[PDB]
Amino acid sequence: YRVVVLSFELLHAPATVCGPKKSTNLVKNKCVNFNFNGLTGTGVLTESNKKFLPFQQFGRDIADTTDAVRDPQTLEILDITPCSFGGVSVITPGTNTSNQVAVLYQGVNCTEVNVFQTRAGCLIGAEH
Amino acid sequence: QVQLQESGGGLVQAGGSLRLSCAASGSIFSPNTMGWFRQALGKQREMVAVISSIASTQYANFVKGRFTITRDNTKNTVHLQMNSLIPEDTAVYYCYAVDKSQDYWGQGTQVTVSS
Amino acid sequence: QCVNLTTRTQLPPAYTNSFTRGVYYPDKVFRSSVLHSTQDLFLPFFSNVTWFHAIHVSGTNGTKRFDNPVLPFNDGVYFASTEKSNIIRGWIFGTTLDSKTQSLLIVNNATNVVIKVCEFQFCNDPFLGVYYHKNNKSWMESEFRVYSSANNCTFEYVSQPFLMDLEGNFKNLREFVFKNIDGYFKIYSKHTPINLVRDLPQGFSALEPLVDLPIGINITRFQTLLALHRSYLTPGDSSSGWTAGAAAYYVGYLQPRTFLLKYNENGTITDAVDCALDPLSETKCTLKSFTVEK
Amino acid sequence: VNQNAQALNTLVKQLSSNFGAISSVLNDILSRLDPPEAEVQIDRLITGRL
Amino acid sequence: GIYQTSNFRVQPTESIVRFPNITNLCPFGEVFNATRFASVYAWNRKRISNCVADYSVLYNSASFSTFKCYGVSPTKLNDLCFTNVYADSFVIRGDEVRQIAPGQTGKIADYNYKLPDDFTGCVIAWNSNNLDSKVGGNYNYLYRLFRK
Amino acid sequence: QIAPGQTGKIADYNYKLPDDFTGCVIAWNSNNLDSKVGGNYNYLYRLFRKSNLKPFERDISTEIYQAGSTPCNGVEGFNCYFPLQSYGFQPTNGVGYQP
Ligand SMILES: *[C@@H]1O[C@H](CO)[C@@H](O)[C@H](O)[C@H]1NC(C)=O
Ligand SMILES: *[C@@H]1O[C@H](CO)[C@@H](O)[C@H](O)[C@H]1NC(C)=O
Ligand SMILES: *[C@@H]1O[C@H](CO)[C@@H](O)[C@H](O)[C@H]1NC(C)=O
Ligand SMILES: *[C@@H]1O[C@H](CO)[C@@H](O)[C@H](O)[C@H]1NC(C)=O
Ligand SMILES: *[C@@H]1O[C@H](CO)[C@@H](O)[C@H](O)[C@H]1NC(C)=O
Ligand SMILES: *[C@@H]1O[C@H](CO)[C@@H](O)[C@H](O)[C@H]1NC(C)=O
């Protein structure tokens, strides 16, 4: 009977034996949950023309947000962008006159949401 | 949820005796058939024995004249007396409540006999 | 096996100025046209770094001996080397530098790098006996006389040479930063051709990270490994070594400082400000800007 | 313009503060701690951010 | 008038994970597929480090008789990362395979290779009936029965 | 393991107590009541399940769990185990193993 005893050391020391790391295909130009080299987040990915230095693995905003990243498998650079969001104001006359309303989606296009695109956002239900 | 309670096993030296018990509770439609099955690690479910409501007892050739089944009509329970135990009887045993539709299956009690 | 050399005789220390050198990239984040403040272990600006000749001829007779003292390692070390003939080959790190405690050894031969952590029995004067072949002379064969024995090895690393081939005033500056944090030994490095500057040149060159190694031992002291081109059995009167140790190495000690690093549009740290140097730098750090108005 | 930009720049930078929590990242607390002790660390972030 | 009632927010539907593509692997093949195994009184401990250990190959391979583990579940080894792994492979008898687990006694458990009650690790065995046995009897594996 | 917010085979795979649990956990030793000389194995415990339990969630499923990649189809074998193991309640057991 051939026997192997694998004794594993779990100490307060850095690890040298590591398990396999799962991977998935890179979905681009879509709102997705992403995990790049342990960095977890939610957003869409786009192709970027930036040229990160080889050691650099992440991109940072004027504040602390990460804008760009390097894909581990394919060395192409991908820049991140927040999944769209905004307020939904309801444009209504007095209910004693009419119950008809128009909905304004602040600071968004008319694709993510009688449609009138304005600088304030995408207006739906109101005639131009 | 018809439930079957099996108890009374464990470790016993060669030549000893034990008494396992199955209590069938819930629906257990009256014309039921309660049986006992054997499984040792690496083998299939071996039909140990069977009893119907007719009071007839059916036993396999493996344990000829050694194991017995007793019925309790008041609680509709069953007890197998397993005597003259041999290491070849080392297997987990299970109940088969045939009932009248949804055949029920056991949870298990370990039976070990060795020296 | 090791070879016994002469007594070092405790040469008096000599210092020199480090004009804004030793700045490395603290993170792996691409930053473009932005001023980032990082508090980390840095070499202070305009600091005294101790400089040693690889070979020093100080005796009246003209004796040539390696100046390879065992130097302390307090929270990181900036090692700069101005050389032209690849006479410096690597280092050894540890606390006792003997078989009692684990030690790290880095060497660079003509082909690759050898990095080990074992229980080396280092001799007093480790080195590499380094000799050309009779017909080619393109490469130089090395004989390692660093440690008497090695036991309990727990790591092994081989990669492309840390030190490029230097094979006549084309001196080169190799600047390295070694840190030992949380059981990780981090090497940052940069290589720059130099011209007609004996000491450390004035300018700014950021140190790209080279490698992060999970040795996980305690380091307190370190030594420099040198290449012996001459013969220890028969020392020549002169010129047997390399031009009386024209090449040299400078050692500086990192301390916890807050630095303001300016990343340009193409991702490189082009300037840094040490907040504790002068009040002007303090004002720059408090305003986060490299320029201050009246 | 400068004062309004500073007010928002300070507001965003406060997201990176721990306020006593284990991590300024909520996902690094939930997936490093059981909810019963993960709510003690998260309750320090809501108070700080609010 | 105008009233801000709710907050529109595009939500994500799928998740993507990208890690450095796996490359380095541990030498389990040199341990489990080794041609020769040492006697039970010169045990082979091989140190495993600086490599990626894929344990699904072993646990789902089903080419080993035992997969017992203590202190760690066998399905979470691919998630855990260890400082070092010590691989001890020996040829033993089957009735004595029950003696390789912590807290046990016997000629092997008392005289050959003592396992402290506080193990973390896995005992994995096979049966080399078509590898280690010969027609005339293989007496190259030695066993003590007596010690002080 | 019987308290809000705890883990363990009983806490995750058995009785699931909620965080907001206005109530009392009460227990006493049953050495002279529950144990027999030959061992009382009438009390069964699962060590394996597919997932942790919801609060106050009760599972009496007896399905054999699949530890490997192959299906068990209600039959034990290689990497197939019944859910419930029995307990060695004996009057000579130590306080930790006593009922
Ligand atoms: C990852 O795998 C791809 C496909 O084989 C290969 O082109 C790429 O170089 C790999 N990257 C590394 C070195 O991890
Ligand atoms: C508004 O609607 C109310 C009904 O509640 C009505 O009594 C009132 O006269 C209306 N006023 C106007 C100006 O239309
Ligand atoms: C987004 O809005 C702009 C108007 O500013 C428009 O030109 C563009 O086509 C919109 N995007 C899409 C995908 O329609
Ligand atoms: C405004 O008039 C122009 C013609 O001059 C027409 O093309 C356009 O559609 C009109 N817009 C609206 C909102 O009626
Ligand atoms: C640097 O060394 C010089 C002498 O060479 C000395 O006067 C000066 O005080 C030193 N500076 C520091 C910061 O130690
Ligand atoms: C931008 O990168 C190029 C090399 O691709 C370099 O010539 C240029 O100097 C960089 N920009 C700056 C400000 O240095």
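What you see of chain F is 409-507, where the numbers are those given in Swiss-Prot.
Technique stated in the header: electron microscopy, 2.5 Å.
Positions of Cβ are set from backbone N, Cα and C atoms, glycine also.
As written in Swiss-Prot, here are the features:
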MUTAGEN   F:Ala475 to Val  Increased resistance to neutralizing antibodies
MUTAGEN   F:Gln493 to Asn  Reduced host ACE2-binding affinity in vitro
MUTAGEN   F:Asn501 to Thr  Reduced host ACE2-binding affinity in vitro
VARIANT   F:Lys444 to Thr  In strain: Omicron/BQ.1.1
VARIANT   F:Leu452 to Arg  In strain: Delta/B.1.617.2, Epsilon/B.1.427/B.1.429, Kappa/B.1.617.1, Lambda/C.37, 19B/501Y, Omicron/BA.4, Omicron/BA.5, Omicron/BQ.1.1; Contributes to cellular immunity evasion and increases infectivity
VARIANT   F:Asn460 to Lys  In strain: Omicron/BA.2.75, Omicron/BQ.1.1, Omicron/XBB.1.5, Omicron/EG.5.1
VARIANT   F:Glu484 to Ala  In strain: Omicron/BA.1, Omicron/BA.2, Omicron/BA.2.12.1, Omicron/BA.2.75, Omicron/BA.4, Omicron/BA.5, Omicron/BQ.1.1, Omicron/XBB.1.5, Omicron/EG.5.1
VARIANT   F:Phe486 to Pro  In strain: Omicron/XBB.1.5, Omicron/EG.5.1
VARIANT   F:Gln493 to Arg  In strain: Omicron/BA.1, Omicron/BA.2, Omicron/BA.2.12.1
VARIANT   F:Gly496 to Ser  In strain: Omicron/BA.1
VARIANT   F:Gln498 to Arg  In strain: Omicron/BA.1, Omicron/BA.2, Omicron/BA.2.12.1, Omicron/BA.2.75, Omicron/BA.4, Omicron/BA.5, Omicron/BQ.1.1, Omicron/XBB.1.5, Omicron/EG.5.1
VARIANT   F:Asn501 to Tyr  In strain: Alpha/B.1.1.7, Beta/B.1.351, Gamma/P.1, Theta/P.3, Mu/B.1.621, 19B/501Y, Omicron/BA.1, Omicron/BA.2, Omicron/BA.2.12.1, Omicron/BA.2.75, Omicron/BA.4, Omicron/BA.5, Omicron/BQ.1.1, Omicron/XBB.1.5, Omicron/EG.5.1; May enhance affinity to human ACE2 receptor
VARIANT   F:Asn501 to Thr  In strain: 19B/501T
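Everything Swiss-Prot records as a feature, shown here on the structure.
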residue: F:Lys444; record: variant position; Cβ neighbours (10 Å): 11
residue: F:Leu452; record: variant position; Cβ neighbours (10 Å): 18
residue: F:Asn460; record: variant position; Cβ neighbours (10 Å): 11
residue: F:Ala475; record: mutagenesis position; Cβ neighbours (10 Å): 17
residue: F:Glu484; record: variant position; Cβ neighbours (10 Å): 16
residue: F:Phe486; record: variant position; Cβ neighbours (10 Å): 13
residue: F:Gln493; record: mutagenesis position; Cβ neighbours (10 Å): 14
residue: F:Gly496; record: variant position; Cβ neighbours (10 Å): 12
residue: F:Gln498; record: variant position; Cβ neighbours (10 Å): 17
residue: F:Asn501; record: mutagenesis position; Cβ neighbours (10 Å): 15
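For chain C, the nearby recorded positions by a Cβ gap under 8 A number none, drawn from F:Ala475, F:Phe486, F:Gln493.
A distance below 8 A between C-beta atoms marks F:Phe486 as the recorded positions from F:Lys444, F:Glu484, F:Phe486, F:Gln493, F:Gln498, F:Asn501 lying next to chain E.
If you take the CA of F:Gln493 (mutagenesis position) and look 10 A around it, the recorded positions you hit from F:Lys444, F:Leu452, F:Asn460, F:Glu484, F:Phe486, F:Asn501 are F:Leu452. Put simply, F:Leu452 is the one of the recorded positions F:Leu452, F:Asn460, F:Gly496, F:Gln498, F:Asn501 whose Cα lies nearest to the Cα of F:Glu484 (variant position). Closest by Cα distance to F:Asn501 (mutagenesis position), from the recorded positions F:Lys444, F:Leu452, F:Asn460, F:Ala475, F:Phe486, is F:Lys444.
A separation of roughly 8 Å, to the nearest angstrom, links the Cα atoms of F:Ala475 (mutagenesis position) and F:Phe486 (variant position). Proximity to chain B (Cβ-Cβ distance under 8 Å) holds for the following variant positions out of F:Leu452, F:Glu484, F:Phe486: F:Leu452, F:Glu484. Nearest to F:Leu452 (variant position) in space, judged by Cα atoms and limited to the variant positions F:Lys444, F:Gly496, F:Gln498, is F:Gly496.
When the C-alpha distances from F:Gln498 (variant position) to the variant positions F:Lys444, F:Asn460, F:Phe486 are tabulated, the minimum falls on F:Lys444. With respect to their backbone Cα atoms, F:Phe486 (variant position) and F:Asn460 (variant position) stand 24 Å from each other. The distance from the Cα of F:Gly496 (variant position) to the Cα of F:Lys444 (variant position) comes to 9 Å.
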